[PDB]
Amino acid sequence: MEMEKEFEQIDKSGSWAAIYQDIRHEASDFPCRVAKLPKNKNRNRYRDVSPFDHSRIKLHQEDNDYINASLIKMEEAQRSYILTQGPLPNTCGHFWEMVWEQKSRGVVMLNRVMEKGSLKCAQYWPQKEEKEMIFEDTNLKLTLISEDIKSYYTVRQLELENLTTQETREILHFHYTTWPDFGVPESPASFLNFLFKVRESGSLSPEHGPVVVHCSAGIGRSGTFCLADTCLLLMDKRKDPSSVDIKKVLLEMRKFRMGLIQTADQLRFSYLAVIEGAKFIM
Ligand SMILES: [Mg+2]
């Protein structure tokens, strides 16, 4: 693979930091005026990125439509993703409101609730079938339906009920539980298997609203998930798979939200994931 030739070249000359820095320099800058309004201060996770105004998800509410979430719309790949922050103690209702309004089928969580001895997001889903969650502010009920714990990820079936209409939807919660506290995984194998499990569920498919993806504040992961998924899809779609340039795809995604890949090591890992994923697929 041409991408693998490039990978080996970057590795040999040790230019990951340089490549990464060039992408950072070239990355889009758009306003986040709404995110920065004083009334939204408590809706933003500290140390997390802000959503661009142009691509932010709006809650269907008259009072305050703000949530820290962005729609990444990949035109050529025909994939969309919503990237959002880990829910805060006071934005869990907003989070599930977004899932409801956007008709998402899946939520992809790429962090543990506690990492490095610190809380990374609110416990925003119920942990026991018999202890459902009611979000009074957005009038939603959330029930754990089933939970399947595997070595590298957990998948949960949740039932989300709009208490206003009594309509219910099944949401799949895909929780990658083994991303290390520091650095990146040594091998992309489990992360790729996880992505394939999300794909197989239909959560990324066009019949549903965009998958909602989140991780921990300011440290990426979510971008790697979407970047890998889109690159692999494009390799299956294009007449010339070798023309798929991860840097170009990343820059395209970066038009929709900042902080997709946060370190040079994450950039390297993303290459590694696409390379290994491509070998598995084609
Ligand atoms: Mg029990």
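Indices start at 1 and increase along the chain as displayed.
Header entry for method reads X-ray crystallography, 1.7 Å.
A Cβ is built for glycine as well, from the same backbone N, Cα and C atoms used for every other residue.
Following the DSSP three-state reduction, the secondary structure of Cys215 (mutagenesis position) is coil. Sequence-distant contacts of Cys215 (mutagenesis position), defined by Cβ-Cβ distance under 8 angstroms and a gap of at least six in the same chain, are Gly86, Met109, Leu110, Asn111, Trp179, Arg221, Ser222. The active site, phosphocysteine intermediate feature in Swiss-Prot is assigned to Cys215.
Counting every protein chain shown, the Cβ of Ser216 (substrate binding site) has 26 other Cβ atoms within 10 Å. Annotated substrate binding site per Swiss-Prot: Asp181, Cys215, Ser216, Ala217, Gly218, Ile219, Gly220, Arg221, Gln262, in sequence order.
The domain 'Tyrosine-protein phosphatase' annotation in Swiss-Prot covers 3-277.
Quoting Swiss-Prot on the mutagenesis of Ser50 to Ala or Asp: No phosphorylation. Sequence-distant neighbours of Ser50 (mutagenesis position) (same chain, six or more apart, CB under 8 Å from its CB) are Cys32, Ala35, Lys36, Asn44, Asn68, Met258, listed in sequence order.
What Swiss-Prot notes for the published mutagenesis of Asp181 to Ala is this: Substrate-trapping mutant. Every protein chain shown contributes to the tally, and the Cβ of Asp181 (mutagenesis position) ends up with 11 other Cβ atoms within 10 Å.
Quoted from Swiss-Prot, the note on mutagenesis experiment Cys215 to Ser is: Catalytically inactive mutant; abolishes sulfhydration.
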State which of the following binding-site residues has the fewest other Cβ atoms within 10 Å around its Cβ: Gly218, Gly220. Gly218
Mind giving me a neighbour count for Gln262 (substrate binding site)? Other Cβ atoms within 10 Å of its Cβ, every protein chain shown. 19
Enumerate the residues of the same chain, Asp181, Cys215, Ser216, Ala217, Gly218, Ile219, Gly220, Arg221, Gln262 excluded, that satisfy the criterion Cβ within 8 A of the mean position of the Cβ atoms of the recorded substrate site; list them in sequence order. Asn111
